[PDB]
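> Before I ask anything, let me first share the structure, which is written out below as structure tokens.
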Amino acid sequence: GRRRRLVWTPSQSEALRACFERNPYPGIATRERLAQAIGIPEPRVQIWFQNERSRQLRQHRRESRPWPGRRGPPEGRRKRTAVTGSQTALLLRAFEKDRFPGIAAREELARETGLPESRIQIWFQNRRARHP
DNA sequence: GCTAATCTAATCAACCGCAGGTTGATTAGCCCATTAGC
């Protein structure tokens, strides 16, 4: 079981396209401001930006056009989330039982450890690809 | 089918120390990443 997917509104899509036409690689500041402006969480904005970059690269692949890429100085990234030893131990205990936790498991871990669900999913994806 | 959510692999970068391991954050995926709600 995974997360229930998101459904877009016309104004949300217009804002997403208007923000992507200016900068296809937005920092955490622009992503959070746009998410605050459209009524969806910032992880959803980041996921949509990644998927839009993937589709634009695929489209430049279809049309055999070169992709511009990084233009201008890169914006600031998200500040690294500090995870304590207790939260790390709890995440390791949950990782031994299930390597691929569902949406309910991630929500429960977020309500417990206090870390965002997106950060817990990032930690799980980094832990699966580093501890066989 | 369309596209968000998810996975893995590779890589950049903060952290702590005063060098380079460790782990979180970012990006790309090339019989055009895969899988599953809408």
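Numbering, chain A: per Swiss-Prot, residues 19-150 in sequence.
Heads up, header says this was done by X-ray crystallography, 3.2 Å.
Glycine too: its Cβ is placed from the backbone N, Cα and C atoms.
What Swiss-Prot records for this protein is below:
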type    : residues        : note
MUTAGEN : A:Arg20 to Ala  : Decreased DNA binding affinity
MUTAGEN : A:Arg23 to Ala  : Mildly decreased DNA binding affinity
MUTAGEN : A:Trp26 to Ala  : No effect on DNA binding affinity
MUTAGEN : A:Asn69 to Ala  : Mildly decreased DNA binding affinity
MUTAGEN : A:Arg95 to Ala  : Decreased DNA binding affinity
MUTAGEN : A:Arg95 to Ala  : No effect on DNA binding affinity
MUTAGEN : A:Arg96 to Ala  : Decreased DNA binding affinity
MUTAGEN : A:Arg145 to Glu : Altered sequence specificity, with increased affinity for the DNA sequence 5'-TAATCTAATTA-3'
MUTAGEN : A:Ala147 to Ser : Altered sequence specificity, with increased affinity for the DNA sequence 5'-TAATCTAATTA-3'
> Name the one residue among A:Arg20, A:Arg23, A:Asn69, A:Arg95 whose Cα is closest in three-dimensional space to that of A:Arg145 (mutagenesis position); these are the mutagenesis positions.
A:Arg20
> Between A:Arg23, A:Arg95, A:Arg145, which of the mutagenesis positions has the fewest other CB atoms within 10 angstroms in the structure shown?
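Candidates: the mutagenesis positions A:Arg23, A:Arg95, A:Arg145. Fewest Cβ atoms within 10 Å: A:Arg23.
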> Measuring Cα to Cα, tell me the gap between A:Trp26 (mutagenesis position) and A:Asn69 (mutagenesis position) in whole angstrom.
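Pair distance, Cα basis, whole Å: 14 Å.
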> Out of A:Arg20, A:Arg23, A:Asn69, A:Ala147, the mutagenesis positions in the record, which is closest to A:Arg96 (mutagenesis position) when you go by Cα distance?
A:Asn69
> Calculate the distance in Å between the alpha carbons (Cα) of A:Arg20 (mutagenesis position) and A:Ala147 (mutagenesis position), and round it to a whole number.
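Cα-Cα, rounded: 19 Å.
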> Which one is it: of the mutagenesis positions A:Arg20, A:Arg96, which Cβ has the fewest other Cβ atoms within 10 Å in this structure?
A:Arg20
> What count of other C-beta atoms do you get within 10 angstroms of the C-beta of A:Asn69 (mutagenesis position), across all chains shown?
10
> Given A:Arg95 (mutagenesis position) and A:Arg23 (mutagenesis position), what distance in Å do their CA atoms have, once rounded to a whole number?
25
> Looking only at C-alpha atoms, tell me how far A:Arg23 (mutagenesis position) is from A:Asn69 (mutagenesis position), rounded to the nearest Å.
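With distance taken Cα to Cα, A:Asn69 (mutagenesis position) is 14 Å from A:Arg23 (mutagenesis position).
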> Give me the count of other Cβ atoms within 10 A of the Cβ belonging to A:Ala147 (mutagenesis position).
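A 10 Å sphere around the Cβ of A:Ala147 (mutagenesis position) contains 8 other Cβ atoms.
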> Using C-alpha atoms only, work out the spacing between A:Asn69 (mutagenesis position) and A:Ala147 (mutagenesis position) and round it to an integer in Å.
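One finds 21 Å between the Cα atoms of these residues.
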